[PDB]
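Peer 1: Here's a structure for you.
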Amino acid sequence: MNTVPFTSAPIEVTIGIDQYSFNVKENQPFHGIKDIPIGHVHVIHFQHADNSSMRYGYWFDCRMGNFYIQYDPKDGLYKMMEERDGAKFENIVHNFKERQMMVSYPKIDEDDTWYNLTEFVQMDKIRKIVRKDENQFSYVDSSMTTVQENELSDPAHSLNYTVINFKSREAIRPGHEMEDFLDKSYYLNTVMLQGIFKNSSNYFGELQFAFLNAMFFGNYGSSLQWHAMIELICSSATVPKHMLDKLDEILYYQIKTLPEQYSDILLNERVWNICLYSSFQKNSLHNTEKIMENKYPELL
Amino acid sequence: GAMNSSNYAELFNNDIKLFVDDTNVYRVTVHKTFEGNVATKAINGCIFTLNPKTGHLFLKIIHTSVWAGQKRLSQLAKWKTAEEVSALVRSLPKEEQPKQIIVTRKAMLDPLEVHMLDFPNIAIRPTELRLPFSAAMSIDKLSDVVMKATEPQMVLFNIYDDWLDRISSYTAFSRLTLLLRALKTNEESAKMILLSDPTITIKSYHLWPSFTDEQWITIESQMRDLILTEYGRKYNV
Ligand SMILES: COc1cccc(C(=O)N2CCCC2)c1
């Protein structure tokens, strides 16, 4: 059971931890979050009560170091930091709990949502997408562009997602133009799985990371990358029978977690009608088809 | 993006561009079989590739053979079309490759774009214009060369004949689209108008009769009169 303590809450703010969130009033005596399940990656995120452009957060695993949040009044935002002094850390944490200034990671014990949305997301793969190797944690906000979004500006503040492009030499074997474009099995199996990701778990980890960045930050690029990784699988005649089975699971929990009211900005009508009804995998995402048709029938 | 009524005179500048019409690539006849079911019989096709500036027509003849053993022919026709365009671009010197290829049917965007990945600086554009290039097979010499052929085969013409000697591309193109619209609306009529006077003939390397300026004004008006007749006769106006 790990802790992210806060120096204070100077400014009014809605704090988020994984799929949960609470309002902290300006100079309400709040001093952090305890009881964060060890063993998964987490994300703490902020939207201030003043402007809603400021939607920012940090991906972290407390198995990597001792993290705390301190408001910096110059950059004007809640900043994550690492305490290298174990002793000073465990000392301030125990003080704040005894005082009871910490909210509890509110986990219902039957609930496997977070595990199901993060099953293949590993911090190390995160630190290769939000390059800033002088922190164990990784910063993300609404604005950050993708490397693919820079090509179609600032390369230090990019999301370095794997580049998927259905109209590229990488996706199309010369002489197979038709075959490879209608059936992306090559681009998925040889080029991407075997070529770049190595295994289905790293692919799923990106797909999963992309979605959460989309849903927690309304990050347009992450959403483009989520839809693309889905479409690639749905647009392949030849997919490992285990991958189809796992994806249907991953997408079920993603559609389940999605706030009802953001359906219209986070869901690509075209990719979903293709996946569930046109593509090779129309008959292969049973749990995904059921929760889509019952929760978002309007989009099909 | 899309070629429309606004960006029309760009056809005639000094940027090399080709139109591609794929409507006559895949052609069939429909018949009743012995058991009383329906079947198709593929016939010779052609890709229509035109430089509207010069009038240079790259007519790729498509032999029935190409369809043998293949499924989703109508879909295949579009990929075959894109392969044949790609090959024609690759065979041309760099200074003759086109900067734009305008396709007449949006369904050719994806095939052509995929096949031209080696030509990043060649824009594939659709058009909003309702261009009558499908009537290309109602030109006697084009039909004849297509239907006589016994193998794949590229044939070259200037669809403006020698008009550019006397008029501009803009005018040449208008004469062309007017002639093709007539042909499309009422082939029998349009052809009667074009060949009535047997003393005006078709040069051997030409597709249209060797009309005088005065005689082209006659013809153009008769084609227009013919297009209007068949319109009001079909919407009872
Ligand atoms: C590329 O097509 C061309 C080039 C130069 C000239 C012509 C032309 O007017 N011809 C070629 C054979 C009959 C009429 C076509």
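Numbers run from 1 along the shown chain.
Each residue, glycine too, has its Cβ placed from N, Cα and C.
Straight out of Swiss-Prot:
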type: MUTAGEN; residues: B:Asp21 to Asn (Swiss-Prot position 1853); note: Reduced growth at 30 degrees Celsius. Strongly reduced growth at 16 degrees Celsius
type: MUTAGEN; residues: B:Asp22 to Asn (Swiss-Prot position 1854); note: Reduced growth at 30 degrees Celsius. Strongly reduced growth at 16 degrees Celsius
type: MUTAGEN; residues: B:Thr23 to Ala (Swiss-Prot position 1855); note: Reduced growth at 30 degrees Celsius. Strongly reduced growth at 16 degrees Celsius
type: MUTAGEN; residues: B:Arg105 to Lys (Swiss-Prot position 1937); note: Severely impaired growth. Reduced growth at 30 degrees Celsius. Strongly reduced growth at 16 degrees Celsius
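A description of the local structural setting of each listed feature is requested, covering burial, neighbours and distances.
Peer 2: All protein chains shown were included, and the count of other CB atoms within 10 Å of the CB of B:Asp21 (mutagenesis position) stands at 23.
In sequence order, B:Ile47, B:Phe48, B:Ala77, B:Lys78, B:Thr81, B:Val103, B:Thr104, B:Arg105, B:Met108 make up the list of same-chain residues 6 or more apart from B:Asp22 (mutagenesis position) whose Cβ falls under 8 Å from its Cβ. Secondary structure from DSSP puts B:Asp22 (mutagenesis position) in coil.
Residue density at B:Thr23 (mutagenesis position): 20 other Cβ atoms are found within 10 A of its Cβ, drawing on all protein chains shown.
Packing around B:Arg105 (mutagenesis position) is summarised by its Cβ count: 15 other Cβ atoms lie within 10 angstroms of its Cβ, all protein chains included.
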